[PDB]
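So the structure is just underneath, and the comments pick up after that.
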Amino acid sequence: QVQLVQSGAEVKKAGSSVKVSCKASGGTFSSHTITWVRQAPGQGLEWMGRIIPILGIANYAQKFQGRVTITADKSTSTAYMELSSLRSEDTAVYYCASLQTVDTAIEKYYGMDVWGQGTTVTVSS
Amino acid sequence: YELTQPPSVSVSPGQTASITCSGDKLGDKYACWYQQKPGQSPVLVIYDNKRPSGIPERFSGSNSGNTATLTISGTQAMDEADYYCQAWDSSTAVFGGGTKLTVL
Amino acid sequence: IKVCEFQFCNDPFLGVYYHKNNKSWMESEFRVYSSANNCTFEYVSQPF
């Protein structure tokens, strides 16, 4: 079992580094590949990439090439990434989900079993 | 690789609703349909039209040569949600525009 | 082959998928343990 609870909404100025993270607090941090997907109003869902904790291999999305630095450490039992060069149009709600597997080619034999409540981000300028 | 679907769909309650998620060579690609309700996080409902347990037996469908279809049975008022069809193609996930279900 | 010190659960097993029923890729998931500490010996060869 896993909850993937995370922090609430945050307020920050435009052009500043954005740091977000999801913490499980339930099942083992490893053994479940963690994925992040962006939800925006009237724009569908956006996929940025995925990071496998135990394997340590991170995959990037075509649109998010070089604008995200995803890292995950088993000792801290927390996954986080660094985001910069974010514009107002890029503002949306970010979600985190698991996959139950830690293999690159097995991910297609699974789905987003659990999601997060969604951490909306507001940009002030 | 590119997904295009109608912006919205409307159907009377209690009727069979058919939703088409057209794409480019999506046969034998493990398309997955998700459900997101207003005010609730997205949930997993399909993973070949296969439904996780604990979910009422209302969602079903089939995967044709180049099209994926979802059939809804026993539609109720609480079915208001947006359906997103995605697949793991080229070691990447692509999310469609999604369809909003309207019930009179 | 791994003569290595780690703990085994009450029911180790493996998860297998057939790649769209193609029966070609034949991937597996290593749901057998959760550690590899003090790992001593390893060996690889043609599958038995």
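Residue numbering for chain C follows Swiss-Prot; the residues present correspond to positions 128-175, in that order.
So how was this one determined? The header says electron microscopy, 3.2 Å.
Yeah, the Cβs are placed from backbone N, Cα and C, and that goes for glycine too.
There are 6 other Cβ atoms within 10 Å of the Cβ belonging to C:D138 (variant position). C:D138 to Y appears in Swiss-Prot as a natural variant; the accompanying note says: In strain: Gamma/P.1.
In the three-state DSSP classification, C:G142 (variant position) falls within a strand. The annotation that Swiss-Prot gives for the naturally occurring variant C:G142 to D reads: In strain: Kappa/B.1.617.1, Omicron/BA.2, Omicron/BA.2.12.1, Omicron/BA.2.75, Omicron/BA.4, Omicron/BA.5, Omicron/BQ.1.1, Omicron/XBB.1.5, Omicron/EG.5.1.
All chains included, 15 other C-beta atoms sit within 10 angstroms of the C-beta of C:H146 (variant position). Quoted from Swiss-Prot, the note on natural variant C:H146 to Q is: In strain: Omicron/XBB.1.5, Omicron/EG.5.1.
One natural variant named in Swiss-Prot is C:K147 to E, and its note says In strain: Omicron/BA.2.75. For C:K147 (variant position), no same-chain residue 6+ apart in sequence has a C-beta under 8 angstroms from its C-beta.
In Swiss-Prot, a natural variant is listed as C:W152 to R, annotated with the note In strain: Omicron/BA.2.75. C:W152 (variant position) counts 10 other C-beta atoms within 10 Å of its own C-beta, drawing on all protein chains shown.
Taken residue by residue with DSSP, C:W152 (variant position) is part of neither helix nor strand, so it is coil. Among the natural variants that Swiss-Prot reports, C:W152 to C is described with the note: In strain: Epsilon/B.1.427/B.1.429; when coupled with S13I induces resistance to NTD antibodies by changing disulfid bond in positions 15-136 to 136-152.
For C:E154 to K, Swiss-Prot lists a natural variant annotated as follows: In strain: Kappa/B.1.617.1.
In Swiss-Prot, a published natural variant is listed as C:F157 to L, annotated In strain: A23.1, Omicron/BA.2.75. Within the same chain, the residues at least 6 positions away from C:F157 (variant position) whose Cβ sits under 8 Å from its Cβ are C:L141, listed in sequence order.
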For C:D138 (variant position), the one of C:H146, C:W152, C:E154 that lies nearest, given that the variant positions are compared by Cα: C:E154
Cross-chain proximity of variant positions to A (CB under 8 Å), evaluated over C:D138, C:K147, C:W152, C:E154: C:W152, C:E154
Cβ-Cβ neighbours of C:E154 (variant position) (radius 10 Å): 16
